[PDB]
Amino acid sequence: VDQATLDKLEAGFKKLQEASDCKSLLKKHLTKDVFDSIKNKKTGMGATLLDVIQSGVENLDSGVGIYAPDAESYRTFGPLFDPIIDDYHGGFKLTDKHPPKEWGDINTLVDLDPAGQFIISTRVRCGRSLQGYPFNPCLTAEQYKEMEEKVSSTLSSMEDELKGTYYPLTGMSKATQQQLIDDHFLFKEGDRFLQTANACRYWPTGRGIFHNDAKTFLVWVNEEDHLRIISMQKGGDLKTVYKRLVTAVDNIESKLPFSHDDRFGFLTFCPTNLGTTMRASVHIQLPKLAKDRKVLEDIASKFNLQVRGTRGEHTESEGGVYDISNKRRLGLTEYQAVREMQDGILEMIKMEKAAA
Ligand SMILES: Nc1ncnc2c1ncn2[C@@H]1O[C@H](COP(=O)(O)OP(=O)(O)O)[C@@H](O)[C@H]1O
Ligand SMILES: CN(CC(=O)O)C(N)N
Ligand SMILES: [Mg+2]
């Protein structure tokens, strides 16, 4: 690695060490030994440790703080990725491998909140990376557009409930984009964490959203991951939402080659999204338990759940509505990830009813 890069790494390391109140996984795991063992390494595409950690050095409030610029990074900088992955996913040993894909028996899911007293809406998404392309920081504008054409072409073959239309982000008026974000369908722009990871270059070229007219099946193109495949609807019918995602992912997989790793499962830009890449969530109101952000988070962590704001991560709850989802994605099956969300929510509803 060039000397300028080395100097920036040293400054980054010092900045992390000195931030006493920083709680990121990056600060916790980038010890002097780990740092010294990988700071001189570079992947075949030229990715360095600075490309990996810059977003977390610049944003000390990061929960994790690292990203993979390319697939090789996961191993080149394994001394840093491995402990962070183990910590975030609730145990992932050096000898563990992500289990084979398994959606599970959908009929076993339990009807949530039948009276409709708590759950506002349900969503399950997965992420996929196209084989043959690196992650955001290493893409050219030309690649972004080539990928956009490939994905939008494949999606034009979706049928029946999944049939839809592609909407390029350029092309959207300010009001059109705002409404789709306000309604929780479209990804927001200007995320400081992604920007500093060099993940928003050439914005909005190559970015956009595919969705069926009902907006129950959507695919984000070129935001954090190459693809985010999403199933969502109002209410609490997790079974229907999950079945639709399964159907969509099985179909798209037959049409587009995605990157998969024997140890990490499906590859993604952020290590928190490896493995199943699955985030099953509900927008839910638990007034007696959500009397405080922190108290709700501490209850949720006991069930391997994470709490986000109404407009997603790094936002606040509005009107008492929180996004609660399974935290873990690697080292457990797809069925198990959706079950951790379902089981935890079932328990949190029991706790809310008994609270007083
Ligand atoms: N259960 C849900 N119902 C409605 N919208 C949701 C739900 N879960 C997440 N969202 C929306 O998904 C969008 C992306 O939020 P984010 O936290 O970035 O999640 P992701 O993991 O999908 O990138 C935001 O508009 C957020 O409000
Ligand atoms: C903020 N995230 C969590 C993380 O970086 O681990 C995202 N984008 N996955
Ligand atoms: Mg997001």
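Here chain A follows Swiss-Prot for its numbers: 2-357, in order, are the residues you see.
Method of determination (from the header): X-ray crystallography, 1.5 Å.
Cβ coordinates come from backbone N, Cα and C, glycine included.
Annotated substrate binding site per Swiss-Prot: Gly64, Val65, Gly66, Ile67, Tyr68, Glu225, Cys271, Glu314, in sequence order. The Cβ neighbour count for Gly64 (substrate binding site), using a 10 Å radius and every protein chain shown, is 16. Under the three-state DSSP scheme, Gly64 (substrate binding site) falls in the coil class.
What Swiss-Prot lists as ATP binding site is 122-126, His185, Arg229, 280-284, 309-314. The Cβ of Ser122 (ATP binding site) lies under 8 Å from the Cβ of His185, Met233, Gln234, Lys235, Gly236, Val283, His284, each of these being in the same chain and 6 or more residues away along the sequence.
Positions annotated as domain 'Phosphagen kinase N-terminal' by Swiss-Prot: 9-91.
Annotated domain 'Phosphagen kinase C-terminal' per Swiss-Prot: 119-356, in sequence order.
Listed in sequence order, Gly128, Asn137, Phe188, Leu195, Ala200, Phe270, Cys271, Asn274 are the same-chain residues at least 6 apart in sequence whose CB falls under 8 Å from the CB of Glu225 (mutagenesis position). For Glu225 to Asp or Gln, Swiss-Prot lists a mutagenesis experiment annotated as follows: Reduces catalytic activity by 99.7%.
Under its mutagenesis annotations, Swiss-Prot gives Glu225 to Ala the following note: Reduces catalytic activity by 99.9%.
In three-state terms derived from DSSP, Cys271 (mutagenesis position) belongs to neither a helical nor a strand segment and is classed as coil. Annotation of the mutagenesis experiment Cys271 to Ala, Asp, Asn or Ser in Swiss-Prot: Decreases affinity for phosphoarginine and ADP and reduces catalytic activity by 99%.
When secondary structure is read from DSSP and collapsed to three states, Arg312 (mutagenesis position) falls in the coil class. Record note (Swiss-Prot), mutagenesis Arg312 to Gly: Reduces catalytic activity by 20%; when associated with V-314; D-315; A-317 and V-319. The unchanged residue is displayed.
Under mutagenesis, Swiss-Prot gives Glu314 to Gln with this note: Reduces catalytic activity by 99.7%. Reduces catalytic activity by 99.8%; when associated with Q-225. Annotation for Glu314 (mutagenesis position): no same-chain Cβ neighbours under 8 Å separated by at least 6 residues are found.
Among the mutagenesis results in Swiss-Prot, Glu314 to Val has the note: Reduces catalytic activity by 20%; when associated with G-312; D-315; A-317 and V-319. The residue drawn here is the original one.
Quoted from Swiss-Prot, the note on the mutagenesis of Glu314 to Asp is: Reduces catalytic activity by 98.3%.
According to Swiss-Prot, the experimentally introduced change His315 to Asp is described as follows: Reduces catalytic activity by 20%; when associated with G-312; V-314; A-317 and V-319. Listed in sequence order, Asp192, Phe194, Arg309 are the same-chain residues at least 6 apart in sequence whose CB falls under 8 Å from the CB of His315 (mutagenesis position).
Just so you know, the Cβ of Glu317 (mutagenesis position) picks up 10 other Cβ atoms within 10 Å once every protein chain is counted. A mutagenesis experiment is reported in Swiss-Prot for this position, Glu317 to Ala, and the note states: Reduces catalytic activity by 20%; when associated with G-312; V-314; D-315 and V-319.
The Cβ of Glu319 (mutagenesis position) lies under 8 Å from the Cβ of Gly310, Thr311, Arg312, each on the same chain and at least six residues away in sequence. According to Swiss-Prot, the mutagenesis experiment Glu319 to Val carries the annotation: Reduces catalytic activity by 20%; when associated with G-312; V-314; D-315 and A-317.
A strand conformation is recorded for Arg229 (ATP binding site) in the three-state DSSP classification. For the pair formed by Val65 (substrate binding site) and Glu317 (mutagenesis position), distance between Cα atoms is given as 19 Å, rounded to the nearest Å. In the three-state DSSP classification, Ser282 (ATP binding site) falls within a strand. Highlighted here would be the recorded positions (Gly66, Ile67, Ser282, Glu317) whose C-beta falls below 6 Å from ligand 2, but none qualifies. Considering only the recorded positions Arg229, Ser282, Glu317, the residue whose Cα is spatially closest to the Cα of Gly64 (substrate binding site) is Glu317. If you draw a 10 Å sphere around the CB of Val125 (ATP binding site), it holds 26 other CB atoms from the protein chains shown.
The least crowded of the recorded positions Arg229, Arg309, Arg312, judged by other CB atoms within 10 A of its own CB, is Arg312.
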